[PDB]
Amino acid sequence: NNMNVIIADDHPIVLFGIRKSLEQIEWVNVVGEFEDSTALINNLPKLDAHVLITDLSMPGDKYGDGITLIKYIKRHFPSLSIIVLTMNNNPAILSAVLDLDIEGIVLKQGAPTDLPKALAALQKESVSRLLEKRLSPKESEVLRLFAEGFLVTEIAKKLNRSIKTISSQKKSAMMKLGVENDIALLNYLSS
Amino acid sequence: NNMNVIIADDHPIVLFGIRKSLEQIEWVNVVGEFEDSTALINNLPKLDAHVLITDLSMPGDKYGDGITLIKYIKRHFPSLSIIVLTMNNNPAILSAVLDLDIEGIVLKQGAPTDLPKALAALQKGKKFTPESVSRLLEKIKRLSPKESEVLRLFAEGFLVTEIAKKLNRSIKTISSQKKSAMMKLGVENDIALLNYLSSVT
DNA sequence: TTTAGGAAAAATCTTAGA
DNA sequence: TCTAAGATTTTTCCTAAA
């Protein structure tokens, strides 16, 4: 009858806000908060949970974060619903996230009531749907890691991939966003 | 004995978390939440308040955000304490914030009890910068004229080689003068550098 | 403090197979 | 679209003069 949820974000203030937002609902059961992927994966089999609420930017090294994490959780925990909630407002990155066949996407902006609305929709969003009506997944991941401060070689090391590949993906992404240098790049990703 | 606070953050979920975290304290009175600076300044004189808990990034075009906002609030409302809670861990940005005389700074990470500690520190008329802030400021100081010129041209959008040709010195000289400046500002790579210089224009 | 030189690294520019 | 191995450009690293 009940439903168990797991929240995952590196901001403990966000964890507290989400947990207090879910205590408004009595059929929701918070079975654990997590701040990194390494502990999350190690505690997933121990908790028979139903829904996972997570962010893309997460400090992990063994299982990573972002798309690479989702593809993992979709492959090793198929009986798990995933609702990602993100803080950034990049239409390309967001798009690449929506194209992962997940059970909901929640922006942090304009979402005081629609997160319980999506949670109740899993029993069967609004602002993100209104904004719903372009970069590839790999380009979006490279730009997300680059925005957080990771260098090209650092991103290549974090993904077990070649530096030349990450350089080509980033540079092509800049050519597709009409951006000529790194300053305007971070200026765009921040906007 | 009481104390009025105003919360300002563009994340409504973070706003909700801060509101519920301040509900834990009964001598704190949340007199208003705001998600942009334009609505914050227009309602600042209407509410007599004591403390303003704010973030750096704010979607306000008329009054700005970050440093530009603080400089305004310190100049127009001097009888107001400012607690800046932020998400980023840039030592140079945080340092530039502390050099504006704020009543406390709190990282959003690892502060479930730190913000009430700072609020209680404002009772004795003291500031409170927790251990995380001190560790962030440990990596940081006066800058030289050459370093300021190189950081200028690199700030506009000039490459290292471009600056080397404009100043008619070598590439390695400009590289050294830039990397030393980043070593003195506590910045570790180029992304945090451009974040800093974009925050302090 | 400012200025570089050789060595090394980091990042890009081609060109190209899946 | 994703991936990457050359040549090539760009930047840094150690080191060291004044």
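Shown for chain A, in order and in Swiss-Prot numbering: 2-125, 132-140, 150-207.
Placed from the backbone N, Cα and C atoms, the Cβ positions cover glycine too.
Taken verbatim from Swiss-Prot:
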DOMAIN    A:5-124  domain 'Response regulatory'
MUTAGEN   A:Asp56 to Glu  Increases heterodimer formation with RcsA. Does not affect heterodimer formation with BglJ
MUTAGEN   A:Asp56 to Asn  Decreases heterodimer formation with RcsA. Does not affect heterodimer formation with BglJ
Note = Counted with DSSP (H/G/I as helix, E/B as strand, rest coil), the domain 'Response regulatory' (A:5-124) has 44 helix, 25 strand, 51 coil
Number of other Cβ atoms within 10 Å of the Cβ of A:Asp56 (mutagenesis position) across all protein chains = 20
